[PDB]
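Visitor: My structure is below; once you've seen it, I'll send some questions.
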Amino acid sequence: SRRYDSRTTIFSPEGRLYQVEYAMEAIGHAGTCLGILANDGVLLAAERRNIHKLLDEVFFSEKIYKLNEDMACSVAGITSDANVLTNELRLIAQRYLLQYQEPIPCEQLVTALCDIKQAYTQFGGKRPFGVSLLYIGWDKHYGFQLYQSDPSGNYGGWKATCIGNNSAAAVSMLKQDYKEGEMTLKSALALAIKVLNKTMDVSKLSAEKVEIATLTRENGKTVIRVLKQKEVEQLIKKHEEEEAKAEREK
Amino acid sequence: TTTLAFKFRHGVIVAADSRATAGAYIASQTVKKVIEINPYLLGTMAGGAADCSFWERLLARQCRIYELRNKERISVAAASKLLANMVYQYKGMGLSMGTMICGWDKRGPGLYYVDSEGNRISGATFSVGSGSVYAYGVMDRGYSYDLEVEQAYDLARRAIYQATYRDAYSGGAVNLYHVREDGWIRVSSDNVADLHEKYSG
Amino acid sequence: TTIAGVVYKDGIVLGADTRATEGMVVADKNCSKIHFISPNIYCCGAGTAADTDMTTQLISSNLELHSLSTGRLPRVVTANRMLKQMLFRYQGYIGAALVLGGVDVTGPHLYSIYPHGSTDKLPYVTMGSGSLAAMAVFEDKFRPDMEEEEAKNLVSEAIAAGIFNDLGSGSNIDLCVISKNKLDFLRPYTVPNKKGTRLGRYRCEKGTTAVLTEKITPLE
Amino acid sequence: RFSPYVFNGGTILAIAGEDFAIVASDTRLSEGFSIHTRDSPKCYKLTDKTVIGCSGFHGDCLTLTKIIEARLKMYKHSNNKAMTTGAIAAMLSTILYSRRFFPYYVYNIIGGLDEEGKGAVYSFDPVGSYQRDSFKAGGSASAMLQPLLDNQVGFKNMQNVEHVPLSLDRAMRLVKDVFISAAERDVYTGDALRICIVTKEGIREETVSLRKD
Amino acid sequence: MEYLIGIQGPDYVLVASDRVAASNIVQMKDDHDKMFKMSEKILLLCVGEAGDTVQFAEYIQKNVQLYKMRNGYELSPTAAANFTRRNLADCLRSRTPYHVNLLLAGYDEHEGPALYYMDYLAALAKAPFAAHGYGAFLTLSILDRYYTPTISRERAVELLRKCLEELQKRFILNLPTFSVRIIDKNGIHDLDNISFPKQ
Amino acid sequence: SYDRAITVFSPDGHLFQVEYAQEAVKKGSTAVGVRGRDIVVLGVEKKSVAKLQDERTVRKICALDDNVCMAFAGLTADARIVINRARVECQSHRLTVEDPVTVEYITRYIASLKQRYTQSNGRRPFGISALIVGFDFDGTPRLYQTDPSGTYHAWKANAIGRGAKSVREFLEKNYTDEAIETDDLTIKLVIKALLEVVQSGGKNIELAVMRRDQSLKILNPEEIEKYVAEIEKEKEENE
Amino acid sequence: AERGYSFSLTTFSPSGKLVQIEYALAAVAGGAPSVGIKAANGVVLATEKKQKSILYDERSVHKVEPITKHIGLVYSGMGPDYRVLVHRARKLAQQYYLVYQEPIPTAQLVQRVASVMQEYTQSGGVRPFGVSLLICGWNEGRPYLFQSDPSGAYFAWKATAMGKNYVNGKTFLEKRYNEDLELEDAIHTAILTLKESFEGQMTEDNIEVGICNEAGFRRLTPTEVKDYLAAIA
Amino acid sequence: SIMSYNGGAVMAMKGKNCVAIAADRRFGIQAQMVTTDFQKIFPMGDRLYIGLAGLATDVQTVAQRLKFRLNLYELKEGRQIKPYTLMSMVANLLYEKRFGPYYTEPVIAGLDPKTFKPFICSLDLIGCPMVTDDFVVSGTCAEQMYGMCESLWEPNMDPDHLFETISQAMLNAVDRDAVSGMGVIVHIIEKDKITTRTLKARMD
Amino acid sequence: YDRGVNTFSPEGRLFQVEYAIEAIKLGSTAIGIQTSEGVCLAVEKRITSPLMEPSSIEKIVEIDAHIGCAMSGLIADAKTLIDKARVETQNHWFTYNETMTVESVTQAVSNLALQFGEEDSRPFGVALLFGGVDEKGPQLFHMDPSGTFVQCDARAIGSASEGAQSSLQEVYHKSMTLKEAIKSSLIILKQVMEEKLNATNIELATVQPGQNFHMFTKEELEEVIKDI
């Protein structure tokens, strides 16, 4: 049975992980998300590869999956492949509330899920998770935090992210947008609108194909504002007037 | 059955009677309750005879293995702690161990009293055994804390004598060792019958 | 707690008391001990509730994996052997004291469930604390079931016999008509026991009680 | 309920001389008034230099003895040498203790030649605590032995008596008189007496007849 | 068998432990200390079976020492008391159950120091004081007389002097040595030992 | 086609997954370190910080205890595994026998655990290494290393990564026996290797110094900012 | 490596695509057409069963195997591994029914089954399910129609179709079926899109139309199938 | 007894459009008090509470273990928690140990998430569900709970008469009987707002 | 044509065991010597860079108080066998009240010589030199990674095992004193080392019944060096 084993777990002769390098090629494709710094709140946006309009869209949050009433995670990858990790981390977040009675911080929440994806890479020859999802939340210590997961079992957590393919023109623009935080929660969402409008393949900033979920820090409820797509269109046309105002300079 | 151990300026003095009897029948006067674990350590026997023999010898396992690996003498506090945890797994099964961990440590003289119930404590003085309190009255009245090595010999053996005088259980011979920085050294072993006229005047 | 029933030609009628007493004070005045086994099978509860409830739910769950294997409609011989099988596997650590009945293709059949797992096939069975009063009516007055209706009265005659005799079964009478085509469950059937009226108005008006701390939490 | 432990009788006395040792045990196996068999020697020789006695529950006697004989070949086929006299009592200490929860009921006394070519006696107990002794007496008749043995062999209970260690002979009849005196009030001892003498030239055995009632 | 003082103040925490390890009649270890220091803001108190107090000290002490350098901050007294409960809750139904008595003491820089109560049945409660012994009847006199918890940092130590005079009244025991500690935002501080004269 | 073996190993005289894992070591982030009678200094670079992200998530140094410091070179994936692993190891060690074993228990833990990690089937060897930092009892320094084969070894100097970081250890050998008698020059060695190692950005450079038994703290851009200015001045004093 | 207990056989292509899982979609494409429509009051399913020989009677083998009294379902492609997950879903739907005491919605059947179905694909040594399940039923007063795939991804479609030429029948269900219609009108266009790839002969045994009522699922006998479709659509 | 160890009484009374639940604030071992600020009834979900009478461990154990399975159901399905779903959620938890079951008298009284219609239920320590159409009382002494309320509770009771009826009911029981006392908290919830009042009780 | 590595190849014998022998080429060598007076053993640490600390890597470890040992090839490979063998001799002194002498250690390691396997794991390529003093006096034994224990009075390992033993087998005639073999070993040592002999290069293993333990001492290691 040594010839039938393809040596998934075992490394490549080149020093790279043979299974992980072909894994992250799917992350560069498929899922598309973004993140940015914002004061007194945090925003998340994603574009669906299911964006074809024949769907019912009765799932409400789909690519936006909400793990807890106080926490949401934007997923990039295969749905059901991620759904195994969702309820898992959901129970890890819930078992934390059980022995503690206090919200799970974001730091150890990411390191707990990344090790689950790492266990299949290190042994067992099992199929590693090709799902890379973001993290948002708030704690009494470090406050607002952003994180990212990697298929190799590492946390890709930073204060910014590029996922997974497009947004290119906005990527380098985000480095010029690197000015840290603001609100006016509608102003930071306005910056996210020029990202979705300019860098989309069909452009036009289709409202039904994208969904924006924002977490507003509130004591002690921490209200998460999930936009109903009725106020997204006015948020889309909000910065489209600003984008038309931005081109008045030149 | 009378055992006593106490620490002072020089090492630790350990003394116990050699008589082991069942009920009113005399069995053996040569039973040695003082057990030698390591050249720098001394064990004791109380309650169950083989229980102090097994666990102190099983303690010597982790103690000698630690001396083979790290090439360093294990502390008396670690030996007393590692012994309390192993016996605690068997707690409630009927085992009774009244041993008193003795020896030398890098910090200085030390004494530890471990029981099968899981007691872990240091201390200046400990005395455990059969019927006692008649001996406690004459002992604690003349017993002091900080004295010399020569005065510790006759004073520690005095408690065994007066005990065996009134108490018909304790008896036999008195095994007295003296712990020092280089390890324990055998002092003397004498029968209580010969020690009668010595401490009586 | 009393459960009894008799079998007629085309079906069975089961009944039980609604009074469930814990200790010297009545706990649940209105209680239904008839549990759903399957569409055509019903069983009467008794003894420990949570033990028999989780039992009959696991039974019915196993019967949902049992009768549905070939589909058709649930026979009792499927549920019959499972009781003596499973309840004996635990050697009687739990308890049942149940009345099992159902209408199959072979015709209606009744059973008496015991905590040790022994089940016997009888046209009439009585279990519970009032089993002595329900048996005296079924035993001596038994008849070969003839037409339907007269046996429906025989159950109500035996069920009411245990209510008026045994003080353990009060409150309301229950009757469930189980036949091949027709299935009827009527609860409560009759309320022989009543409670006396209040001697007056004991309501306590506001103003006579002080509150240490008050809280108002409006909702959405 | 069922009692796994019972006392089948027997008395073991082993006196070890300077350069050799002697082992003595009665052969009467009896429970109650009835006698199982009149000749049932309790002295079992593991090696040429070591002879062990067994007392108490008879089922555990043959079991524990045959287990040691099974462990003898384990060590003999490992280090290519027989177990030392001190190792037999030491290994038995680990065996009796491993069973501490459900231990054998046995009274064993080992005697014979050590690695120094001298006699040694090892007192055993169901908890597996042993030590090297000059002479020890087991069984139920030890109540009349140790007080008398210390009066004779131990030179106790006397004044102005020098200490001369014994060797052979008289220790024989010392086992005879204590059994005839015990045979009166106690029926667990009598019939034939098997006494083993462990010497450098081999093992010598002798049979002593006693009253049957 | 013994009760360690349970004063819980708004800005402070006061605990007083007896140093007598003696059993039966004659005294064995006079200098023994039952006080264990969990973190800078949290202490540990345990009484019960000998081996039970040793290992229950371990599991409670060491798990908080781990969370310290893990996320970079100290555990909260609320989350700590719940963690200790699970060890006590799982000890309820277990192959080898164990027994515990005393409670936990901790400090917080935001909501303030909190005092919980550990019980051998794992039942917990939030109380400014508790009773581990019969001495509660004599303490509730001066206490319930003036119950206002505005006073004070060092007055609780002065109030402990009044309790120390009321600890020995009708009893047969002695307990000459009492060790006391005090908790503030800077951590646990050492206090002087107590000595009762015989005559 | 693809013809290769795994474990173990090959008649050619060298192992496969072991010495090849050393390539995953040398390719790790550039890091250095030194030992001293009082203050021990370390360093890390080549993190490729874009200035736009958070520095605390890329931190390469953790601490099991205030006495012993952790420094590793390699991917950060297996890091938290070992972080969770080793912290529980030094925890259970803290639990029973309060006085810990000195420096020979912990250095042989990860080393032997990694050795048996190449032993049993279904276990893929780690391609990362580590070097223990801290101070031995009675004022002595302690440092060791981890090897893909599990061999623990103590170095007078820590040189890994590219060839530019090997010069930092070369400069330590130029201080001979006496130097340094002030902690100022010992910290400045990291500020001098900041120009030599990596891209010389003044950003990815991070260090912490533990003086005697005092627990170290991460250097804030004040002390290390003042010692960075004297590093260029001290090099100008040699001209 | 390790045992030989069937470690995962599924690897990643250089582009990151699944190897044997995408090949299971070919069995769905090489299977039989199955259609379903979510409109208004309830969901309507139209499957296709045609006998390869005149000796086959469709009265025995039933394509529609409802999971619950209120929950219907159909499938596409490949049987042998289909009945494994069916009966597995019968045992799995009981935990939600016993603990939570409630007629478990189709959305929870989707979350639990597709998670195990994804775990089944992750487990090697076994061929992944080549069955695309259409999950429907009525819950909370509003019914649902959900489509799964061999990879486990779950979608939601008003009117969906699977099997041979599923992209062509999907456009017909996009045009001819829109907004929502009554169950009677839903059966109409469900047979019309099934008659697309169907042969020139349509009888009671050739097509079977399941429907999920708000009152719960009711499987229609071949009688009502020949009455409404004769004269198909 | 086991339930009389910590004592305590949970009285939940349903009104017309609302529902009320009450429990004493006394926490103590046997007859010796410990603290009066202990909380027994805990909030579960939205506009739903649960009464608990028994060992204070099973009060904290179940409520925390229930909070565990509470969210996990709500996080999978965004819809609410329902009093029926949470009812058997405790029954499955109390049935985890058949011969080892926890000792508690859980009383779950909460509003329907769909409509203002209140619902009341009480479960046995072994997990046996039980429902009443009037009120559910669980406590040490059952004579004062069943005797009074049967002559007090009425089919239609507004929040004004509902709170004042149980008020004097607890005043007459505590000032006379022994076991309970040391304050009583009352939770009266309706569709528009949540009201929580604490009744006055003897301090001895 | 690699089948299972355990499968008894066409020649045939185990692959990995045949491979593990070549694993000695990547590590240093030692020289054993035995004499009626005592057993002396020498080694070379193979210092690549001055950064290497001499006491960090030691090729001689003492399994039992009177029983020394020497490793080969890698370090941590023997470390699992070394440390676990110390538990063996200690339990033997618990049951029999006597420590294993030079023999029961061999059969203890000989039983575990090959424990490896794929199903039901990887054999170590470290050769072991077993020294000690039994009831027969000073003795030195040797074993190989293949698992077959053969008694070798004076044995050398490493890549120099070929050359170092060739001249060593001639000088083992019983008419040679222990003192003559001590200086005979350093002659082969200075030939097999490229770096000049210094305090950090080599160490010595000497065990005698009278002088002990010893083990070995410090600053007496440097005396045999300057005498080169």
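Numbering, chain B: per Swiss-Prot, residues 60-260 in sequence.
Here the Cβ of each residue, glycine as well, is placed from N, Cα and C on the backbone.
Pulled from Swiss-Prot, these are the listed features:
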- B:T60: active site, nucleophile (ACT_SITE)
- B:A108: bortezomib binding site (BINDING)
- B:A108 to T: Displays resistance to the bortezomib, a proteasome inhibitor of the chymotrypsin-like activity. Displays high resistance to the bortezomib, a proteasome inhibitor of the chymotrypsin-like activity; when associated with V-109 (MUTAGEN)
- B:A108 to V: Displays high resistance to the bortezomib, a proteasome inhibitor of the chymotrypsin-like activity (MUTAGEN)
- B:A109 to V: Displays high resistance to the bortezomib, a proteasome inhibitor of the chymotrypsin-like activity; when associated with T-108 (MUTAGEN)
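If you look at the structure here, what lies around each of the features I listed?
Guide: DSSP assigns B:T60 (active site, nucleophile) to coil, not to a helix or a strand.
B:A108 (mutagenesis position) counts 18 other C-beta atoms within 10 Å of its own C-beta, drawing on all protein chains shown.
Note on B:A109 (mutagenesis position): other Cβ atoms within 10 Å of its Cβ, all shown chains, come to 19.
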Visitor: What is the number of other Cβ atoms found within 10 Å of the Cβ of B:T60 (active site, nucleophile)?
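Guide: Around the Cβ of B:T60 (active site, nucleophile), 22 other Cβ atoms lie within 10 Å.
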Visitor: Quick one: of the recorded positions B:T60, B:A108, B:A109, which have a CB under 8 A from chain G's CB atoms?
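Guide: Near chain G - Cβ to Cβ under 8 Å - we find none.
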Visitor: Expressed to the nearest Å, what is the distance separating B:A108 (mutagenesis position) and B:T60 (active site, nucleophile) at their Cα atoms?
Guide: 12
Visitor: B:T60 (active site, nucleophile) to B:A109 (mutagenesis position): how many Å between their Cα atoms?
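Guide: B:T60 (active site, nucleophile) and B:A109 (mutagenesis position) have their Cα atoms 15 Å apart.
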Visitor: Filter the recorded positions B:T60, B:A108, B:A109 down to the ones with a Cβ under 8 Å from chain D's Cβ atoms, keeping sequence order.
Guide: B:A108, B:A109
